[PDB]
Amino acid sequence: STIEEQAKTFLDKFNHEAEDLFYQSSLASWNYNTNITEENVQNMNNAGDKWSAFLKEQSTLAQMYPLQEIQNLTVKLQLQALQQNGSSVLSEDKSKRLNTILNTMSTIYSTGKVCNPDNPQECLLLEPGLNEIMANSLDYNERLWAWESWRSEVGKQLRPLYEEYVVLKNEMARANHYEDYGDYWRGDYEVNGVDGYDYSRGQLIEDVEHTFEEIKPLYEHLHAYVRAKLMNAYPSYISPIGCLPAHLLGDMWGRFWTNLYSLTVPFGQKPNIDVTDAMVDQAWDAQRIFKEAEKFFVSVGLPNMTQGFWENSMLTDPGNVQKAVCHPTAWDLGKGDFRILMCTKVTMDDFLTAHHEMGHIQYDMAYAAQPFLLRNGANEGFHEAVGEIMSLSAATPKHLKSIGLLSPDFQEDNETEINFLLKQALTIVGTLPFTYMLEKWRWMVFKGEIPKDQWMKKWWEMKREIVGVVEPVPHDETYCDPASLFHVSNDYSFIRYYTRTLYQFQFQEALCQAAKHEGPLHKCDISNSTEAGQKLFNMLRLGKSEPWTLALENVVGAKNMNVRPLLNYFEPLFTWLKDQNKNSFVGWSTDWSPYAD
Amino acid sequence: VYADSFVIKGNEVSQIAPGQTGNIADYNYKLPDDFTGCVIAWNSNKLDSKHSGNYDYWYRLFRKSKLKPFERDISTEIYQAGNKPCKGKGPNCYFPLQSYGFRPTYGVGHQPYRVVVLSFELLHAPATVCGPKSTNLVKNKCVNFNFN
């Protein structure tokens, strides 16, 4: 016989034997997340051990199929995905030490509490703690203390653990024929075999830098506009030509600038769009929100949901002795089982979170016909982009007015549009430079170009160079502040967020141009359009068997990432910021520091 | 009149038809090109279901050739896919029968369905199987009658 037939038979048998185990593991995880009991924990541990044993018995066995003798693309990709060894190349002692360090770091990050200096008995938590403190605060010393104590208490006991973790990851990368952890992360954006659609791990960095070189002026104008009001907000604190403090960005890490909308409002006399009062007066609930989301998603040409989706999902907080996690997550158990776990309340953000979860479910159901080794999206942030392109369309004033949430006597003016554009900008663009700087710093640390005695120095240099934030108190090389983040301490990447932020605008422009829309871009609506729905379904049905370049070319007609959608969307806001800053100063100096006087 | 019955999934219902290919219509039960019969199926999810998996239904998946129309095969040999002789289950040796494991928490296409096929035969023999129409009786009138 031939090797291709044996490989296909082995792949089919592996899928048939792994579908049931994956379904059992998903059911165990669901039972653990719905009810927190010891039996559920034991069942989840047993399912995880069985899945690990299955992955071990399947590995080191399918290596009898060389990749140089396979002519099928799908079979070759599946064999390459199944031949990944992983952490099994290292010894047992090193793996045990790595697992112990991971568990210790997870326990330290999950168990955190800050006590008051004047009263040692007054110890506060984190979320009913510093988060709520930074959410609403009008004091400088309080925020400075909440920042310093946080970065000094939980930022000095994770340095050697993180160093040993980086060393072990570098050893694992060098053992798996890789250079470092950055290469292992960038290996996901690699397409080899198809002529005219190749992609390397070096072109992505060049494209990101080329896009950042054009995004930088907009970020500088936004920072200048924010500082123009921060100077009047806190007198004798903000420098006219200096940087901004790190404990005044809005939160602990300063990733989002949403909390600064109350202080940086252009026109405070105009009312805001709040459909919460209408929903309270009409006595709605989560069921009505889900029905409206379903009616919105079906009007574009998408199939309906299943009965198990409504008879097995938990869309209401029980509020009893049973404890559960209210974090909105999308679950794909398989065999036609899709459930959503979310504590939906009568608010405004939940109306968009429901649409996001419904878009995730639709994406998961799009590639339901693909094999078990192909039931995944073409990219990491692709699901988030598909959810956001629907959430932004559902958050339009026209859609809220057509369903009866807005009064028909509403007069849309220019100030409301400017405020909406600024609110969207402070949320979208306010996290791109920080993400880029953090990813570049992690890549430089994993590569080995930064010495061990200069980590914090290079971190603060990159901060003052890209983000433009100066520290209030200088720190030596004994702190471990960059590792105090959730995504950093749990081995998560950040380029997915930037790719999703680009792809959402790309898909929005594509859908608004395909639907024959006239007028501004922020007034576009994809409601009651079957052509855009069909064009999106033609791409969502691909899944993972096709490269992301072809899927992007079949939608927007381009192979690489672009920034023109964001510029075309923010052109009015950019012009308004330029008109406002014509009589102001643009730029900041890195020599100024709050501890210089 | 012959009655054939089998249990399949909700997605394999379309494979039981004259002129269809796949895995069930080629390795377990194949229909000829011409078949003047009827296909009856219904949902039996609440009947044949059990928690923790119901591993009681099997099917033939791997075979060396295909099945002819109206052919029975209860073989339980070890399928060979390589050039080495079979010396037990292991490399290039897999079991031909697999289990389904139906559960009441599956979707709409992964549920057990009972399909019944009825075949008709007409040869040089008396026909003692017919189908169903009797009215009342009237007297003292010029009417039309039909007595067998």
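The numbers used for chain A are those of Swiss-Prot, and the residues that appear cover 19-615, in sequence.
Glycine residues also receive a Cβ, built from the backbone N, Cα and C atoms like all the rest.
As recorded in Swiss-Prot, the features of this protein are as follows:
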type     : residues               : note
ACT_SITE : A:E375                 : active site, proton acceptor
BINDING  : A:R169, A:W477, A:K481 : chloride binding site
BINDING  : A:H374, A:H378, A:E402 : Zn(2+) binding site
DOMAIN   : A:19-607               : domain 'Peptidase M2'
MUTAGEN  : A:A25 to V             : Increases slightly the interaction with RBD domain of SARS-CoV-2 spike protein
MUTAGEN  : A:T27 to Y             : Increases slightly the interaction with RBD domain of SARS-CoV-2 spike protein. In sACE2.v2.2; increases interaction with RBD domain of SARS-CoV-2 spike protein; when associated with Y-330 and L-386
MUTAGEN  : A:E37 to A             : No effect on interaction with SARS-CoV spike glycoprotein
MUTAGEN  : A:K68 to D             : Slightly inhibits interaction with SARS-CoV spike glycoprotein
MUTAGEN  : A:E110 to P            : No effect on interaction with SARS-CoV spike glycoprotein
MUTAGEN  : A:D355 to A            : Strongly inhibits interaction with SARS-CoV spike glycoprotein
MUTAGEN  : A:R357 to A            : Strongly inhibits interaction with SARS-CoV spike glycoprotein
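Annotated features taken from Swiss-Prot, shown on the structure.
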| residue | record | Cβ neighbours (10 Å) |
| --- | --- | --- |
| A:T27 | mutagenesis position | 17 |
| A:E37 | mutagenesis position | 17 |
| A:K68 | mutagenesis position | 14 |
| A:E110 | mutagenesis position | 8 |
| A:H374 | Zn(2+) binding site | 21 |
| A:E375 | active site, proton acceptor | 23 |
| A:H378 | Zn(2+) binding site | 22 |
| A:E402 | Zn(2+) binding site | 23 |
| A:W477 | chloride binding site | 21 |
| A:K481 | chloride binding site | 22 |
C-alpha spacing of A:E375 (active site, proton acceptor) relative to A:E402 (Zn(2+) binding site), in angstrom: 10
Within reach of chain B, those recorded positions of A:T27, A:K68, A:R169, A:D355, CB-CB under 8 Å: A:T27, A:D355
For A:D355 (mutagenesis position): DSSP state (helix, strand, coil): coil
Distance in Å spanning the most remote Cα pair of A:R169, A:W477, A:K481, given for chloride: 16
A:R169 (chloride binding site) - helix vs strand vs coil (DSSP): helix
Cβ neighbours of A:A25 (mutagenesis position) where a neighbour is any other Cβ within 10 Å: 21
Spatial neighbours, same chain, of A:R169 (chloride binding site) - Cβ under 8 Å, 6+ residues apart: A:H493, A:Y497, A:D499, A:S502
Rounded inter-Cα distance in Å - A:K68 (mutagenesis position), A:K481 (chloride binding site): 45
Length of the line joining the Cα atoms of A:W477 (chloride binding site) and A:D355 (mutagenesis position), in Å: 45
Residues flanking the Zn(2+) site, with Cβ no more than 8 Å from the Cβ centroid of A:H374, A:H378, A:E402 and excluding those residues themselves: A:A348, A:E375, A:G377, A:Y381, A:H401, A:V404, A:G405, A:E406, A:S409
Cβ-centroid neighbourhood (8 Å) of the chloride site, A:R169, A:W477, A:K481 excluded: A:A264, A:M474, A:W478, A:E489, A:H493, A:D499, A:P500
